[PDB]
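*Asks:* Dropping a structure here in structure tokens format, bear with me for questions.
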Amino acid sequence: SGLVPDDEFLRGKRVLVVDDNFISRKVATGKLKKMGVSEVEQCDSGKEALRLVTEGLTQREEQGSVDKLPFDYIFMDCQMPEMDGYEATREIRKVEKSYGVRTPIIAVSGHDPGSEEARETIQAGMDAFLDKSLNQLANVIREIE
Ligand SMILES: [Mg+2]
């Protein structure tokens with residue numbers, strides 16, 4: 001848990017889980033479901049998250065959707081081959097400019113960040129940081145809200 005400078009807890013929410021590890025992804029997904037999340041989407045890479053976010057935002061804009069964000073929260077694995085979570089977050093924030101929106105993006109890591117990673121968390125534009133146990137998932141969301 002930290003911010004970056006029960007079975008209905010997330011009812012009504014739509015979440016994207018982005019993780020290169022299939023078991024991690026399945027574990028994040030099930031924890032979110034046990035919180036009453038209405039919709040979890042999963043993908044296995046930074047480039048796929050970017051695609052799903054860029055399409056979802058264009059769609060809702062074109063349709064004049066009441067909700068403009070395709071996902072209420074994104075859980076973004078930090079270390080991934082090719083496009084890591086910092087780079088994906090960064091590009092999503094570039095894409096969101098045109099729309100005047102901002103999706104809550106939560107960095108997920110199996111260790112505490114070092115100073116280089118910490119610097120990246122902020123420059124990428126992440127809102128928060130969580131350990132992969134997801135023990136603090138709810139406090140962080142309360143904190144972001
Ligand atoms: Mg990883």
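Residue positions begin at 1 at the first shown residue.
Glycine residues also receive a Cβ, built from the backbone N, Cα and C atoms like all the rest.
Relevant sequence annotations retrieved from Swiss-Prot are reproduced here:
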- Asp77 to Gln or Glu (Swiss-Prot position 1050): Loss of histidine kinase activity (MUTAGEN)
*Asks:* Please check the gap where 39 residues are unmodelled: Cα of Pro5 to Cα of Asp6, in angstrom.
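*Replies:* The unmodelled segment spans a Cα gap of 28 Å.
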*Asks:* Who sits close to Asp77 (mutagenesis position): which same-chain residues at least 6 apart have their Cβ under 8 Å from its Cβ?
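*Replies:* Within the chain, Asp77 (mutagenesis position) has Cβ neighbours under 8 Å at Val18, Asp19, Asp20, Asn21, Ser24, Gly85, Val108, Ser109.
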*Asks:* Determine, from DSSP, whether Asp77 (mutagenesis position) sits in helix, strand or coil.
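*Replies:* The residue in question, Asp77 (mutagenesis position), is strand (DSSP, three-state).
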